[PDB]
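Novice: Sending over a structure as structure tokens; questions will come in a sec.
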Amino acid sequence: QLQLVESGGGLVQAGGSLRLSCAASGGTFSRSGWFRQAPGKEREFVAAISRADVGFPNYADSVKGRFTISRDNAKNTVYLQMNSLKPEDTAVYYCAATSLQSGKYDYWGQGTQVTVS
Amino acid sequence: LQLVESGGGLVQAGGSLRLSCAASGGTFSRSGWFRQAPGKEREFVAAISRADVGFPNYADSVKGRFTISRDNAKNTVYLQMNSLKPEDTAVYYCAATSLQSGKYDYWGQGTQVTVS
Amino acid sequence: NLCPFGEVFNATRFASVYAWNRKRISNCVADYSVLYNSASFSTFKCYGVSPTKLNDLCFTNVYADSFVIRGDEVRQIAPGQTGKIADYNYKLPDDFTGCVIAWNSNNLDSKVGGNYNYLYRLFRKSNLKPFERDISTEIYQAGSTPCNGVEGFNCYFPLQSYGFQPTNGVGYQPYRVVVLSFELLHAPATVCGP
Amino acid sequence: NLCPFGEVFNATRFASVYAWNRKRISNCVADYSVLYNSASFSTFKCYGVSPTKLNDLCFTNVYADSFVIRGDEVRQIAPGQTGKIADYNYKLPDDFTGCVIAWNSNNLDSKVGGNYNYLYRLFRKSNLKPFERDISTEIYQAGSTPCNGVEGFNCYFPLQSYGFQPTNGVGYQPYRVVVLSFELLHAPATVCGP
């Protein structure tokens, strides 16, 4: 069993630059992604990146330019640099990994609130 | 850089020979065939370069009767001679160009080709 | 000259199978029994041709495709097989005429952390035709719902990674494959044998 | 959206300098600290613009000319230079405004028996104008006698082969080159950046 543990949201002024992180304890997987769930709405995709090529990254259109996903294969950790934030970004950010077997997002972090004003 | 020819002889008009030319063993950038009839000056026959993408070139007399071809791995260059005419009687030299200057610097010894 | 198998077999990097690589062999002489009587091959199939009596043949062209897959997937590099490899990655035609040579490459392709550089297509709308080669990276639409470039349920990134470690099971270990297919044409033979 | 430099730098085969590829770039955003902070080039000069300030500019089009030459000739891909490359194959104008990027591509363009598929022009009557391309294959006439499309004495086929072979002195090893040109039309600029 593989575990994802996220670290660090909070409150940010419109324009700020949080950095989210995720440590994948004692496990192995092929692709890591970030998802946000706004209050009321349905959970949504933000960006992902896979274990080999920091040339396979995908971003939602509403964050392109502003967010960047980051991989550190050493420490088994993924980072989400968030820049130019807007209230539209206010949500709970989940980290997830795709199982080596079914290539689907099967393993999940416990979310972390990010608020922007 | 050294060139050897091999293959001439006598053929009744209408026959066919194949000339082969082993290089020892380029380097060079383009190999061609030239011929010398007795008492004439050394006419160009056909040429092709080492560069895969081309670049064959034939004189008009033998256009369509002669085919040049190379084998880069073997470093050899062949000349298929078909529909031979008695006007094709002469000594046949292959030559390659220097990688440095684009001139034909290295020459084979010659190979006599007769056509009755 | 003498055909360069050593360039294909003994080469340093091997392709991930989904982007398998093909070198074309032509105008030389092949001693297939340096390979036959070699060892450290775990699979040396041949089809429509006999594995001894190889240097008795002449061909117009030989093609050597090569890639890495898992142990349990070597059975899928064969005519008429199905599986994520034979369907989505590398398809041999039912009428194949060549040889399938594979060997274990644990001690080269499995890093202790696990080498995730070796990939394989896990989704595809339709099967590969024979010797077809697909390298797109566009998100796979599994449902009715357009994905608009985004990942998520029923919207998958098509490529997948092998988890290549030592002390995996032997059938989860990295194997290096070489498929040689022979072409007979109205042209003259170029590859023969001594 | 984002400019397709990978389509230009991470290309698979490059052009011969005499027949140099040009790709127009437009309707995209260009981060140039993507490149210059990545990829491990050898040369990354800019003329008339500071490499820092690239991100802040905006152009109508950007033209990327990509080709290959050996390393000692890279010094001629610069304004007001001369040599067989700047005279007969690719000339920069003297008021040039753009960038010149280069890297060593021995790992990739030299064959153990020597690759010969990269050419350059050795003979010409006139010096090329800036950004001129010449790909004719007529026999260069060097003396009194006309050539009539036939090589021989004083008549030379103009295209020469590079001898790209590893174990070449680094100055005779192959280098891939990319020249960026920034164009300013009295029209809405379409390539901008962060």
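So for chain C, numbering is Swiss-Prot's, and the shown residues are 334-527, in order.
A Cβ is built for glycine as well, from the same backbone N, Cα and C atoms used for every other residue.
If you look up Swiss-Prot, you'll see C:334-527 marked as domain 'BetaCoV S1-CTD'. For the published mutagenesis C:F490 to L, Swiss-Prot gives the following note: Increased resistance to neutralizing antibodies and human covalescent sera neutralization. According to Swiss-Prot, the experimentally introduced change C:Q493 to Y is described as follows: Reduced host ACE2-binding affinity in vitro. In Swiss-Prot, a natural variant is listed as C:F486 to P, annotated with the note In strain: Omicron/XBB.1.5, Omicron/EG.5.1. Here Swiss-Prot notes a natural variant, C:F490 to S, with the remark: In strain: Lambda/C.37, Omicron/BQ.1.1, Omicron/XBB.1.5, Omicron/EG.5.1.
How buried are these features, and what lies next to them?
Specialist: Cβ-based neighbour count (10 Å, all protein chains) for C:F490 (mutagenesis position) stands at 24.
Within 10 Å of the C-beta atom of C:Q493 (mutagenesis position) sit 25 other C-beta atoms, taking all shown protein chains into account.
According to DSSP, C:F486 (variant position) sits in a coil region rather than a helix or strand.
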Novice: Would you mind reading off the Cα separation of C:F486 (variant position) from C:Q493 (mutagenesis position), to the nearest angstrom?
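Specialist: One finds 16 Å between the Cα atoms of these residues.
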Novice: Just to be sure I understand the packing, how many Cβ atoms besides its own are within 10 Å of the Cβ of C:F486 (variant position)?
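Specialist: Result for C:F486 (variant position): 12 other Cβ atoms within 10 Å.
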